[PDB]
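Novice: Have a look at this one before I ask anything.
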Amino acid sequence: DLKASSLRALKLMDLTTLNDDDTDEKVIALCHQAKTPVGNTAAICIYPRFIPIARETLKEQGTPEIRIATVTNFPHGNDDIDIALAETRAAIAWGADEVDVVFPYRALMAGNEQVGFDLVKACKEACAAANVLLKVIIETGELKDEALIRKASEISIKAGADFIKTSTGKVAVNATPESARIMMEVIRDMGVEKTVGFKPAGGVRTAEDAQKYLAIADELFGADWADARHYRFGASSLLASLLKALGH
């Protein structure tokens, strides 16, 4: 049970460091940690200014295909499209393979559904031109309400999200199995399972946690569905828990 789930989950990790005071040394160490005795993580996720040093570290350890994700409009999810789009354009220029943008969830909570569509769509158009995948963080722990989680997910998908993602990791409540079920049901109901991935992020701590999230995916979409284009774990400490479950 835990061995099989843990080796799947490890391969799906966006191994992340997003601190206010990160350093090159910490990002280098993270890149080294992404190359494990049982597999490489799918990606690393770091702030944009670290993309060049991460790319060279990944090449120099012989893992050039570990993707580099970053974040924009982050963590706030403010509703200023010009800023979100400028930050997304800058992340592309820094060399990102993927951008995880924060949806304007407080504007949605205040009744504005259109700004979330326009913000995601603008960011998607910049990313798509550069062959960069766009994940959209809806911040389920602050939306709280099931109807709002569904609505933010639907808007994001309609606007072109390549993934929908639970959380920034910067608020009090991040991924939960409840939130994951709701978001994956939207992917199912909208018929976009082929084109939209899911990423639970923040507070995914243990191999046991990861096994729960994969069980939801397998139930909704079949055991074949999850893969790097369709599923990621936004996590850090989880990696050591997965390796421990695997005997490392």
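So for chain A, numbering is Swiss-Prot's, and the shown residues are 3-250, in order.
If you check the header, you will see the structure was determined by X-ray crystallography, 1.1 Å.
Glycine is no exception: its Cβ is also placed from the backbone N, Cα and C atoms.
Recorded in Swiss-Prot as a mutagenesis result, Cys47 to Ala or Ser carries the remark: 3-fold decrease in catalytic efficiency. Where Swiss-Prot documents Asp102 to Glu as a mutagenesis experiment, the accompanying text is: 44-fold decrease in catalytic efficiency. In Swiss-Prot, a published mutagenesis experiment is listed as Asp102 to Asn, annotated 1500-fold decrease in catalytic efficiency. One mutagenesis experiment catalogued in Swiss-Prot, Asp102 to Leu, is accompanied by this note: 2000-fold decrease in catalytic efficiency. Per Swiss-Prot, active site, proton donor/acceptor is recorded for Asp102, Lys201. Under its mutagenesis entries, Swiss-Prot includes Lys137 to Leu with the note: 20-fold decrease in catalytic efficiency. Here the residue is the original one, while Swiss-Prot reports the published mutagenesis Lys167 to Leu with the comment 1000-fold decrease in catalytic efficiency. Looking at Swiss-Prot, the entry for mutagenesis of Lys167 to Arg says: 20-fold decrease in catalytic efficiency. As annotated by Swiss-Prot, active site, schiff-base intermediate with acetaldehyde applies to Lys167. Among the mutagenesis results in Swiss-Prot, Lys201 to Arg has the note: 1000-fold decrease in catalytic efficiency. The residue drawn here is the original one. Quoted from Swiss-Prot, the note on the mutagenesis of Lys201 to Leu is: 1500-fold decrease in catalytic efficiency.
Give me the local environment of each listed feature.
Specialist: Sequence-distant contacts of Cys47 (mutagenesis position), defined by Cβ-Cβ distance under 8 angstroms and a gap of at least six in the same chain, are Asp16, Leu17, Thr18, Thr19, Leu20, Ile70, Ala71, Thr72, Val73, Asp102, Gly236. DSSP classifies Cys47 (mutagenesis position) as strand under the three-state reduction.
Taken residue by residue with DSSP, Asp102 (mutagenesis position) is part of a strand.
In this structure, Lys137 (mutagenesis position) is part of a beta strand by DSSP. Sequence-distant contacts of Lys137 (mutagenesis position), defined by Cβ-Cβ distance under 8 angstroms and a gap of at least six in the same chain, are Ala71, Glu100, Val101, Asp102, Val103, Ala163, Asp164, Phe165, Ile166, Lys167, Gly199, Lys201, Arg234.
Within 10 Å of the C-beta of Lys167 (mutagenesis position) there are 30 other C-beta atoms, taking all protein chains into account.
The DSSP secondary structure for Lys201 (mutagenesis position) is strand.
Over all protein chains present, the Cβ of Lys201 (mutagenesis position) has 28 other Cβ atoms lying within 10 Å.
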Novice: Ten-angstrom check, please: count other Cβ atoms within 10 Å of the Cβ of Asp102 (mutagenesis position), all chains counted.
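Specialist: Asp102 (mutagenesis position) is surrounded by 28 other Cβ atoms within 10 Å.
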